[PDB]
Amino acid sequence: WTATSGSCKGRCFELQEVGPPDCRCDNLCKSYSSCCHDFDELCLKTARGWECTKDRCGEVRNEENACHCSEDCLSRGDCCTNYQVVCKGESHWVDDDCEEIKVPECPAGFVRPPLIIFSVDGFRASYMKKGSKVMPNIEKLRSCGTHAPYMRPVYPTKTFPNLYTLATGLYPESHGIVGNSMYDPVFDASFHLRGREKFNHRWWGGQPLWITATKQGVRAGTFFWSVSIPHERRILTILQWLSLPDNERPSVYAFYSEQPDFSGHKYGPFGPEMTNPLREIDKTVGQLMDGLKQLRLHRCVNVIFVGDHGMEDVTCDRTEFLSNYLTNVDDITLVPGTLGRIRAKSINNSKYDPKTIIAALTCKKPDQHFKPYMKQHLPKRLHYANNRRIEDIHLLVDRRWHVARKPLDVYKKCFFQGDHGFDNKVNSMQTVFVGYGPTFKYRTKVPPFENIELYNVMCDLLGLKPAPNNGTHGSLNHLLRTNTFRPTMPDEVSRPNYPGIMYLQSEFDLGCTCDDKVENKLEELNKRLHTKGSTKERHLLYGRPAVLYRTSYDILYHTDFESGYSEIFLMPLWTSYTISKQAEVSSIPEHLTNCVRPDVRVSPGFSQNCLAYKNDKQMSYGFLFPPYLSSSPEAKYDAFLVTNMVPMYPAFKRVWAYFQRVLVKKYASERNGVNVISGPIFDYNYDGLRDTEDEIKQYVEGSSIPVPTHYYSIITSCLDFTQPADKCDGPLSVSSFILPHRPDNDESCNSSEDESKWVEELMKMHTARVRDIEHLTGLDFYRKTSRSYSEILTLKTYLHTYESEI
Ligand SMILES: *[C@@H]1O[C@H](CO)[C@@H](O[C@@H]2O[C@H](CO)[C@@H](O[C@@H]3O[C@H](CO[C@H]4O[C@H](CO)[C@@H](O)[C@H](O[C@H]5O[C@H](CO)[C@@H](O)[C@H](O)[C@@H]5O[C@H]5O[C@H](CO)[C@@H](O)[C@H](O)[C@@H]5O)[C@@H]4O)[C@@H](O)[C@H](O[C@H]4O[C@H](CO)[C@@H](O)[C@H](O)[C@@H]4O[C@H]4O[C@H](CO)[C@@H](O)[C@H](O)[C@@H]4O)[C@@H]3O)[C@H](O)[C@H]2NC(C)=O)[C@H](O)[C@H]1NC(C)=O
Ligand SMILES: CN1C(=O)N(c2c(Cl)cccc2Cl)Cc2cnc(NC[C@H](O)c3ccccc3)nc21
Ligand SMILES: [Ca+2]
Ligand SMILES: [Cl-]
Ligand SMILES: [K+]
Ligand code: NA
Ligand SMILES: [Zn+2]
């Protein structure tokens, strides 16, 4: 109950909310049906509209007016935004030349430049160029401030997950808002866009920016705006808050616009009807900047213009129906649309089996427009698994398509022409970022970056210490004039051992064989030097990775490659090698086809054994440094060492072999040499973090050899490709992947064909940031370069998306 009997007099858009039965006057009261009786009359005034006119200039204050054109309005902080323009001969902000803002130019009493977040729903990245003619205020922000060509949203590219990621720096799996619709089995409760349950605090994890600010003594305007409050009123309210006295005035504010998303759904991303919503957003930005200029705040405030996600063309006729695949369709619940999530309709149904559902949905139709996954098999870059609110069965839907349970759901519930929600690497899902103000750089373009990074920057902008989050703090330092965050590299936790020759061949009873007993101080001094690390400068270009946890491991040197060998996991944590543009691919010679050699630096007790692979009918093995790329026939023997061997399903070997035999050379040829670091990943609990030994669910039969869930590679070269990878003077270029180590190739519908027709497509889908690999391995890469650490952090957050140009 709300006794709506109090008054909103002098309380309009109060910043501190009152607890019922006292009625509310805050910008959310409408949503709780809890506004005081006079809320509309006092707080949502509209009389005379939103602009001053020549005849209103110098008028006597009439409190009924929506905004004011009287002489007292400026000090009252409630002029119409165009007051000075109409009445005092000022120019609109958009008509002023831009001028570098080198320092905050704030009124006396401001302790820090305020931050205003101007968030626009569904604002696709390509609108900045394609709509430039009709958005002059936004274009001035973009060209004069710091801008990216686009900003990557999180998956799913829905509104609530992305806005909350913007506010927290967290992946949806960590903040808990994993969709616009959700069921939490622990609460036994549902979350929807419409309704009340979404207001319950138990849905919202992490620590959003307004809470971070409050806790550290920085006041925040309220971020949420009732849909019925018009945009002009939201702007005027922010401007009024900015005129509060020093002790009450917030330092952080957000505006939100439901456009252009609202019209995009109806008309498609580029419908002719889309021009007007873009013009209207621009006019709103103009109102804010004119209003800031009137208050002498236009060179004081940092403004961020940011979207949540883009918008794609999607129509009813592009719907796949699960009823065309499943006989048991009524035994499931589907969260439908641009992603699919499946669970059992009833938990008392013992016959329900996710394995058979997956199988009935796998590669059934020639041009099938969705692909089923167990959530832990989704591309790791999506970070979409470690939350009980994410169903075990997921469908990744092709851009432009929907999935639904049955046709009745689509025709009994074509209206829409646009939607969003798809894979966050999809170009149409990309959104915008512009930062403008004293703390941002002047006339600067920065590379595309992920929205998880912004929370750290907004904290930097407000002098706040960010709560723990998924951004990489410092990776966006290049956006900022000042207030940069200068992190130190993490300390190595475990130092390596450097074993020499300590074991005789006959101490090994591994069931391994090799035809190598075919034997000179010219080349024996030479090979000892290589085993001591004489070529390590060539193969370890950026220093050895640091191990950031407690473990026991050995560095192993070889002519063609260097590795950090784990005595706990019985395999390398990493293997590093450089392949020059000129390098030649050779074959595994016939006499070495099944060769595995004991490594006399590493005890039998810390080695794999060939017998376990022989006995394990499902499990085979591969090599981290590929024999195909050996520098010479003699160096090739090194690649067959038991310490270079890793467990691989035969199905996965098809992928790995094509990567090593064909793709590495191709990249070296295209990029003028590459350095590669490859290794295993163990993530059995799908939390995106390195497993401890006690978390491993699968071993090679009869052995303590743990089976990786994934294999990574990090492929680094010179950004200036006219310089060879091993002789690079400036910035680096990287692409990486985290390939799922799967016993079948069911994920690839064309895998019966030659690897040249399906492997690269699989690898593109499993593209990764180095930072993702760091989380998954507890390793820290690029420790020894000539580059600034912030630049290296930016490199580590880079994702090679393989999408064409926006
Ligand atoms: C991205 O960034 C984020 C933020 O840094 C990273 O997430 C963190 O990962 C940490 C390491 O796993 C994790 O640390 C754990 O914290 C537990 C206490 O957590 C509570 O308190 C914090 C602080 O206020 C709070 O943030 C948490 O909020 C979570 O939980 C609620 C759900 O009830 C949600 O509202 C919220 O959204 C968030 O959920 C997310 O995280 C949890 C895990 O905490 C997931 O399960 C959810 O699915 C969701 O993703 C909590 O309120 C603490 O209990 C843990 O300690 C256990 O394990 C350690 C192992 O080292 C051990 O030392 C302890 O003794 C303890 O073990 C005991 O409990 C075990 C489990 O019950 C049991 O098995 C044992 O036998 C023992 O009895 C642990 O320290 C941290 O909470 C999250 N933080 C957040 C915000 O998510 C994330 O890793 C980053 N991602 C990537 C890819 O890098
Ligand atoms: C997303 N969103 C909605 O979907 N709304 C809605 C609509 Cl339009 C129709 C039906 C039901 C609902 Cl709930 C109303 C709404 C109101 N205010 C906001 N503010 C977002 C805030 O500024 C912010 C938060 C995090 C980071 C940057 C900015 N977001 C809303
Ligand atoms: Ca893990
Ligand atoms: Cl959803
Ligand atoms: K085998
Ligand atoms: Na297949
Ligand atoms: Zn939408």
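Note that chain A carries Swiss-Prot numbering, so the residues on display, from first to last, are 51-463, 468-573, 576-591, 617-887.
According to its header, this structure was worked out by X-ray crystallography, 1.9 Å.
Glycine is no exception: its Cβ is also placed from the backbone N, Cα and C atoms.
Summarising the annotation, Swiss-Prot assigns Zn(2+) 1 binding site to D171, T209, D358, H359 and lists experimental evidence as the type of evidence. For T209 (mutagenesis position), the same-chain residues that are 6 or more apart in sequence and have a Cβ closer than 8 Å to its Cβ are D171, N230, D311, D358, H359.
Per Swiss-Prot, 1-(9Z-octadecenoyl)-sn-glycero-3-phosphate binding site is recorded for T209, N230, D311, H474. Within the same chain, the residues at least 6 positions away from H474 (1-(9Z-octadecenoyl)-sn-glycero-3-phosphate binding site) whose Cβ sits under 8 Å from its Cβ are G172, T207, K208, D311, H359, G360, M361, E362, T388, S482, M483, listed in sequence order. DSSP assigns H474 (1-(9Z-octadecenoyl)-sn-glycero-3-phosphate binding site) to coil in the three-state reduction, placing it in neither a helix nor a strand.
Sequence annotations record features per position, and here Swiss-Prot assigns 1-hexadecanoyl-sn-glycero-3-phosphate binding site to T209, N230, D311, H474. DSSP classifies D311 (mutagenesis position) as helix under the three-state reduction.
The Zn(2+) 2 binding site annotation in Swiss-Prot covers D311, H315, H474 and is backed by experimental evidence.
Looking at Swiss-Prot, the entry for mutagenesis of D171 to N says: Abolishes lysophospholipase D activity. The secondary structure of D171 (mutagenesis position), as reduced to three states from DSSP, is extended strand.
Looking at Swiss-Prot, the entry for mutagenesis of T209 to A says: Abolishes lysophospholipase D activity. The secondary structure of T209 (mutagenesis position), as reduced to three states from DSSP, is helical.
According to Swiss-Prot, the mutagenesis experiment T209 to S carries the following note: 15% of wild-type lysophospholipase D activity.
Of all Cβ atoms in the protein chains displayed, 22 besides its own lie within 10 Å of the Cβ of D311 (mutagenesis position). The mutagenesis experiment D311 to N is recorded by Swiss-Prot, whose note states: Abolishes lysophospholipase D activity.
The annotation that Swiss-Prot gives for the mutagenesis experiment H315 to Q reads: 20% of wild-type lysophospholipase D activity. In sequence order, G172, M361, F470, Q471, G472, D473 constitute the residues six or more apart from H315 (mutagenesis position) in its chain with CB-CB distances below 8 Å.
Experimental mutagenesis is annotated in Swiss-Prot for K430 to A, with the remark: Impaired secretion. No effect on lysophospholipase activity. Under DSSP, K430 (mutagenesis position) is assigned to a helix (H, G or I) in the three-state scheme. Around the Cβ of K430 (mutagenesis position), 28 further Cβ atoms fall within 10 Å across all displayed protein chains.
Using the Cβ center of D311, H315, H474 for Zn(2+) 2, the list of other same-chain residues with Cβ within 8 Å runs, in sequence order, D171, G172, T209, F312, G314, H359, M361, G472, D473. One way to see the shell of the 1-(9Z-octadecenoyl)-sn-glycero-3-phosphate site is to take the Cβ centroid of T209, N230, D311, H474; the remaining same-chain residues with a Cβ within 8 Å of it are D171, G172, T207, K208, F210, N212, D358, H359, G475.
Residue environment of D358 (Zn(2+) 1 binding site) contains 28 other Cβ atoms, counted within 10 Å of its Cβ in all protein chains. Binding of 1-(9Z-octadecenoyl)-sn-glycero-3-phosphate is attributed in the record to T209, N230, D311, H474, and the widest Cα separation among these residues amounts to 14 Å. Residues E573 and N576 bracket an unmodelled region of 2 residues, and their Cα atoms lie at a distance of 10 Å. A break of 4 residues separates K463 from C468 in the model, with a C-alpha distance of 11 angstrom spanning it.
Take the CB of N230 (1-(9Z-octadecenoyl)-sn-glycero-3-phosphate binding site) and look out to 10 A: across all protein chains shown you find 17 other CB atoms.
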